[PDB]
Amino acid sequence: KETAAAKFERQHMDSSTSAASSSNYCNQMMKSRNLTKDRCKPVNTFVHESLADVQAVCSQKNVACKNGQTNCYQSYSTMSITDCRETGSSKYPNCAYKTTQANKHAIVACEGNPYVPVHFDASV
Ligand SMILES: [Cl-]
Ligand SMILES: [Cl-]
Ligand SMILES: [Cl-]
């Protein structure tokens, strides 16, 4: 199987780049991270910061989650983030995504020991 922490790293971490390069970034990242292996993930976010920086968010501003869980945290400073969403013309296995780059505060759900991100709630 895949631990929650490892899944978050695969699905949302991207420290190799400082920002989404071109409009084909999401089509490639969603593919290479295996987010389109069995089906097209409708929406997914990538953070362009070190793993340490993203994990550090677990000890920053503790905010409520969308579902109501009290284990979400918001990064004190804005981070380089890329939002990948399926376009109107996307059908498995031909998944197509729209790349929307921006700098927003990352909000992640943390759990376990070490207390690391296991879910990406939103970006604000
Ligand atoms: Cl794993
Ligand atoms: Cl995988
Ligand atoms: Cl996401």
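Numbers in chain A come straight from Swiss-Prot, and the residues shown are 27-150, in order.
Structure determined by X-ray crystallography, 2.4 Å.
Backbone N, Cα and C atoms are what each Cβ position is placed from, and that goes for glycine too.
Lifted from Swiss-Prot, the feature list:
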- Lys33, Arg36, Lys67, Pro68, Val69, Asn70, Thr71, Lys92, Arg111: substrate binding site (BINDING)
- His38 to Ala: Loss of activity (MUTAGEN)
- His38: active site, proton acceptor (ACT_SITE)
- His145 to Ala: Loss of activity (MUTAGEN)
- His145: active site, proton donor (ACT_SITE)
Once the chains shown are all counted, how many other Cβ atoms turn up within 10 Å of the Cβ of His38 (mutagenesis position)?
20
Using only the Cα atoms of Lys33, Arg36, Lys67, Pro68, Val69, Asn70, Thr71, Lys92, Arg111, which the record gives as binding substrate, return the largest interatomic distance in Å, rounded to a whole number.
22
Between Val69 (substrate binding site) and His38 (mutagenesis position), what is the CA-CA distance rounded to a whole number of Å?
11
Listed recorded positions: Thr71, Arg111, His145. Which have a CB under 6 angstroms from an atom of ligand 3?
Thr71
Using a Cβ-Cβ cut-off under 8 angstroms and a sequence gap of six or more, which residues of the chain neighbour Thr71 (substrate binding site)?
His38, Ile107, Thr108, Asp109, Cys110, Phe146, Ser149
Measuring Cα to Cα, tell me the gap between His145 (mutagenesis position) and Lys33 (substrate binding site) in whole angstrom.
9
Near the Cβ of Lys33 (substrate binding site), how many other Cβ atoms are there if near means within 10 Å?
13
In sequence order, which residues at least six apart in the same chain have a CB under 8 Å from the CB of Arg111 (substrate binding site)?
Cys52, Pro68, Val69, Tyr123, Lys124, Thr126
Through the lens of DSSP with three states only, how would you label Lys67 (substrate binding site)?
coil
For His145 (mutagenesis position), which DSSP three-state class applies?
strand
Within 10 Å of its Cβ, which one of these recorded positions (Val69, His145) has the largest number of other Cβ atoms?
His145
